[PDB]
Amino acid sequence: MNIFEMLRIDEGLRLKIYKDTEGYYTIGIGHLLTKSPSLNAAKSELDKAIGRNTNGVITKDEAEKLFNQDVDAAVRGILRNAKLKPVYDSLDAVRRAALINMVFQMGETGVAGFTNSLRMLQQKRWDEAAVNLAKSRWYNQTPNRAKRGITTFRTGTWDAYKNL
Ligand SMILES: [Cl-]
Ligand SMILES: [Cl-]
(Lines of atoms letter the chains of each structure in order from A; the text may use other names.)
(Lines give C-alpha, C1' and ligand atoms only; values in the text may rest on other atoms or scores of the structure.)
(Ligands and ions follow the chains in the order given, each with its own letter.)
Protein backbone atom coordinates (compact mmCIF):
# COMPACT_ATOMS: atom_id res chain seq x y z
CA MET A 1 0.00 0.00 0.00
CA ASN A 2 1.19 3.57 -0.63
CA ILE A 3 -0.18 7.16 -0.76
CA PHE A 4 -1.40 6.76 -4.30
CA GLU A 5 -3.29 3.58 -3.72
CA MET A 6 -4.59 4.98 -0.46
CA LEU A 7 -6.01 8.10 -1.96
CA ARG A 8 -7.39 6.28 -4.97
CA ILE A 9 -9.45 4.17 -2.60
CA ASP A 10 -10.65 7.20 -0.75
CA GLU A 11 -11.50 9.41 -3.70
CA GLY A 12 -12.42 6.94 -6.42
CA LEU A 13 -12.01 7.79 -10.14
CA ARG A 14 -14.54 9.67 -12.31
CA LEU A 15 -13.90 10.84 -15.82
CA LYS A 16 -16.77 13.31 -16.07
CA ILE A 17 -17.18 16.45 -13.93
CA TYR A 18 -18.99 15.57 -10.69
CA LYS A 19 -19.92 17.13 -7.40
CA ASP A 20 -17.93 16.17 -4.30
CA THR A 21 -19.29 15.57 -0.76
CA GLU A 22 -19.49 19.39 -0.19
CA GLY A 23 -21.24 19.85 -3.56
CA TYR A 24 -18.16 21.29 -5.39
CA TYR A 25 -17.29 20.55 -9.00
CA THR A 26 -14.53 17.99 -9.21
CA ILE A 27 -13.10 15.48 -11.63
CA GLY A 28 -10.66 12.54 -11.79
CA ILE A 29 -9.28 11.38 -8.51
CA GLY A 30 -10.61 14.02 -6.22
CA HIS A 31 -9.25 16.97 -8.20
CA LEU A 32 -11.26 20.05 -7.05
CA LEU A 33 -12.00 22.31 -9.96
CA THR A 34 -13.81 25.18 -8.37
CA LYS A 35 -15.92 26.23 -5.38
CA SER A 36 -18.20 28.22 -7.67
CA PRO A 37 -21.71 27.07 -8.38
CA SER A 38 -21.25 27.50 -12.10
CA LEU A 39 -20.65 24.52 -14.35
CA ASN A 40 -19.24 26.76 -16.94
CA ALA A 41 -16.75 28.10 -14.53
CA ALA A 42 -15.84 24.42 -13.80
CA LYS A 43 -15.54 23.57 -17.47
CA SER A 44 -13.31 26.49 -17.94
CA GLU A 45 -11.02 25.50 -15.06
CA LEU A 46 -10.93 21.96 -16.41
CA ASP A 47 -9.75 23.03 -19.90
CA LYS A 48 -7.14 25.26 -18.42
CA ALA A 49 -5.91 22.38 -16.21
CA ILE A 50 -5.72 19.86 -19.08
CA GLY A 51 -4.62 22.12 -21.84
CA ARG A 52 -7.44 21.36 -24.24
CA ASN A 53 -11.17 21.75 -24.94
CA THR A 54 -12.43 18.88 -22.89
CA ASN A 55 -16.04 19.51 -22.77
CA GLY A 56 -16.12 18.22 -19.14
CA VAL A 57 -14.74 14.75 -19.94
CA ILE A 58 -11.15 13.52 -19.56
CA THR A 59 -9.28 10.29 -20.13
CA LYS A 60 -7.74 8.02 -17.57
CA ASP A 61 -4.23 9.16 -18.27
CA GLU A 62 -5.30 12.82 -17.89
CA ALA A 63 -6.91 11.90 -14.52
CA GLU A 64 -3.69 10.28 -13.44
CA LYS A 65 -1.60 13.21 -14.46
CA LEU A 66 -3.74 15.63 -12.35
CA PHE A 67 -3.42 13.12 -9.52
CA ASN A 68 0.33 12.97 -9.66
CA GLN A 69 0.44 16.71 -9.66
CA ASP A 70 -1.97 16.93 -6.71
CA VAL A 71 -0.02 14.52 -4.55
CA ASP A 72 3.22 16.32 -5.34
CA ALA A 73 1.64 19.66 -4.40
CA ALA A 74 0.31 18.22 -1.10
CA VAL A 75 3.70 16.92 -0.14
CA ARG A 76 5.32 20.25 -1.05
CA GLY A 77 2.70 22.25 0.85
CA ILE A 78 3.43 20.20 3.98
CA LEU A 79 7.19 20.77 3.67
CA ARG A 80 6.81 24.44 3.22
CA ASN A 81 4.36 24.80 6.08
CA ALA A 82 5.98 25.81 9.39
CA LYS A 83 3.34 24.08 11.38
CA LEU A 84 3.13 20.95 9.25
CA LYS A 85 6.75 20.25 8.50
CA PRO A 86 7.86 19.37 11.98
CA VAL A 87 5.03 16.98 12.41
CA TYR A 88 5.64 15.22 9.15
CA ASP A 89 9.36 14.93 9.89
CA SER A 90 8.60 13.30 13.20
CA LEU A 91 6.38 10.61 11.78
CA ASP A 92 7.05 7.12 10.39
CA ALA A 93 6.24 6.29 6.72
CA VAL A 94 2.73 5.02 7.24
CA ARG A 95 1.59 7.92 9.35
CA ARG A 96 3.15 10.39 6.88
CA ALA A 97 0.78 8.99 4.34
CA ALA A 98 -2.15 9.74 6.59
CA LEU A 99 -1.07 13.32 6.94
CA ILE A 100 -0.73 13.72 3.16
CA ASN A 101 -4.25 12.35 2.74
CA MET A 102 -5.64 14.89 5.13
CA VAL A 103 -3.85 17.71 3.32
CA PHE A 104 -5.03 16.51 -0.02
CA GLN A 105 -8.56 16.49 1.27
CA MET A 106 -8.66 19.72 3.23
CA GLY A 107 -5.76 21.83 2.23
CA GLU A 108 -2.72 22.89 4.12
CA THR A 109 -4.62 25.57 5.90
CA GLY A 110 -7.34 23.26 7.11
CA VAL A 111 -4.95 20.70 8.59
CA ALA A 112 -2.61 23.32 10.10
CA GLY A 113 -5.68 24.33 12.08
CA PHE A 114 -5.71 21.00 13.97
CA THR A 115 -3.31 22.46 16.41
CA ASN A 116 -3.94 20.21 19.34
CA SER A 117 -3.99 16.97 17.37
CA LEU A 118 -0.77 17.91 15.58
CA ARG A 119 0.93 18.44 18.92
CA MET A 120 -0.28 15.06 20.05
CA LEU A 121 0.92 13.33 16.94
CA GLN A 122 4.29 14.96 17.30
CA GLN A 123 4.43 13.65 20.85
CA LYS A 124 3.48 10.20 19.64
CA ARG A 125 0.40 10.05 21.85
CA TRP A 126 -1.58 7.96 19.36
CA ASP A 127 -4.77 7.18 21.25
CA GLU A 128 -5.08 10.67 22.45
CA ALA A 129 -4.60 12.16 19.03
CA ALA A 130 -7.19 9.83 17.57
CA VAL A 131 -9.73 10.96 20.11
CA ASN A 132 -8.94 14.63 19.42
CA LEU A 133 -9.06 14.12 15.64
CA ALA A 134 -12.59 12.77 15.93
CA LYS A 135 -13.88 15.98 17.56
CA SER A 136 -14.12 17.78 14.24
CA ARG A 137 -16.39 18.72 11.43
CA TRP A 138 -14.18 16.49 9.23
CA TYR A 139 -15.13 13.36 11.19
CA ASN A 140 -18.80 14.28 11.49
CA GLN A 141 -19.18 15.12 7.77
CA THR A 142 -17.16 12.24 6.32
CA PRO A 143 -16.96 9.64 9.09
CA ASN A 144 -15.93 6.57 7.14
CA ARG A 145 -13.05 8.28 5.48
CA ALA A 146 -12.04 10.09 8.63
CA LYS A 147 -12.12 6.74 10.53
CA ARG A 148 -9.74 5.27 8.01
CA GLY A 149 -7.28 8.09 8.52
CA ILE A 150 -7.63 8.11 12.28
CA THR A 151 -7.01 4.37 12.49
CA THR A 152 -3.92 4.83 10.40
CA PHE A 153 -2.58 7.46 12.79
CA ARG A 154 -3.52 5.31 15.74
CA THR A 155 -1.91 2.08 14.56
CA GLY A 156 0.77 2.99 12.17
CA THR A 157 -0.46 0.17 9.85
CA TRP A 158 -2.54 0.01 6.67
CA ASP A 159 -5.13 -2.07 8.34
CA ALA A 160 -8.04 0.24 7.59
CA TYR A 161 -7.41 -0.01 3.90
CA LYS A 162 -6.71 -3.67 3.47
CA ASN A 163 -9.79 -5.32 2.11
CA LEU A 164 -10.86 -2.06 0.35
CL1 LIG B 1 -4.13 22.35 -12.03
CL1 LIG C 1 -16.92 9.05 4.54
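Per deposition record, X-ray crystallography, 1.8 Å.
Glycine residues also receive a Cβ, built from the backbone N, Cα and C atoms like all the rest.
Taken residue by residue with DSSP, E11 (mutagenesis position) is part of a helix. Non-local neighbourhood of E11 (mutagenesis position): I29, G30, each in the same chain, at least six residues away, with C-beta under 8 Å from its C-beta. Annotation of the published mutagenesis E11 to N in Swiss-Prot: Loss of 84% of enzymatic activity; the original residue is retained in the structure shown.
As a published mutagenesis entry, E11 to A, F, H, M or N appears in Swiss-Prot alongside the note: Complete loss of enzymatic activity.
What Swiss-Prot says about the mutagenesis result for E11 to Q is this: Complete loss of activity.
Sequence annotations record features per position, and here Swiss-Prot assigns active site, proton donor/acceptor to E11 (among others) based on experimental evidence.
Non-local contacts of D20 (mutagenesis position) by the CB criterion (under 8 A, 6+ apart in sequence, same chain) comprise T26, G30, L32. Experimental mutagenesis is annotated in Swiss-Prot for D20 to C, with the remark: Nearly no effet on specific enzymatic activity.
As a published mutagenesis entry, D20 to A, N, S or T appears in Swiss-Prot alongside the note: Complete loss of enzymatic activity.
Here Swiss-Prot flags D20 (among others) as active site, proton donor/acceptor, drawing on experimental evidence. Reduced to three states, the DSSP call for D20 (mutagenesis position) is coil.
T26 to H appears in Swiss-Prot as a published mutagenesis result, with the remark: Facilitates transglycosylation more effectively than hydrolysis; covalently bound substrate. The Cβ neighbour count for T26 (mutagenesis position), using a 10 Å radius and every protein chain shown, is 21.
Record note (Swiss-Prot), mutagenesis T26 to E: Complete loss of activity at neutral pH; covalently bound substrate. The unchanged residue is displayed. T26 (mutagenesis position) falls within a strand segment according to DSSP.
Quoted from Swiss-Prot for the published mutagenesis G30 to A: Almost complete loss of enzymatic activity.
Under its mutagenesis entries, Swiss-Prot includes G30 to F with the note: Almost complete loss of enzymatic activity. The enzyme is destabilized by 1.5 kcal/mol.
In the three-state DSSP reading, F104 (substrate binding site) counts as helix. The substrate binding site annotation in Swiss-Prot covers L32, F104, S117, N132.
According to DSSP, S117 (mutagenesis position) is assigned to a helical segment. Looking at Swiss-Prot, you'll find the mutagenesis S117 to V noted as follows: 50-fold decrease in enzymatic activity.
While the structure shown retains the original residue, Swiss-Prot records the mutagenesis experiment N132 to M or F with this note: 2-fold decrease in enzymatic activity. Using a 10 Å Cβ-Cβ cutoff, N132 (mutagenesis position) registers 19 neighbours.
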Integer Cα-Cα distance in angstrom, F104 (substrate binding site) to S117 (mutagenesis position):
17
For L32 (substrate binding site), which DSSP three-state class applies?
strand
Please report the Cα separation of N132 (mutagenesis position) and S117 (mutagenesis position) in Å, rounded to an integer.
6
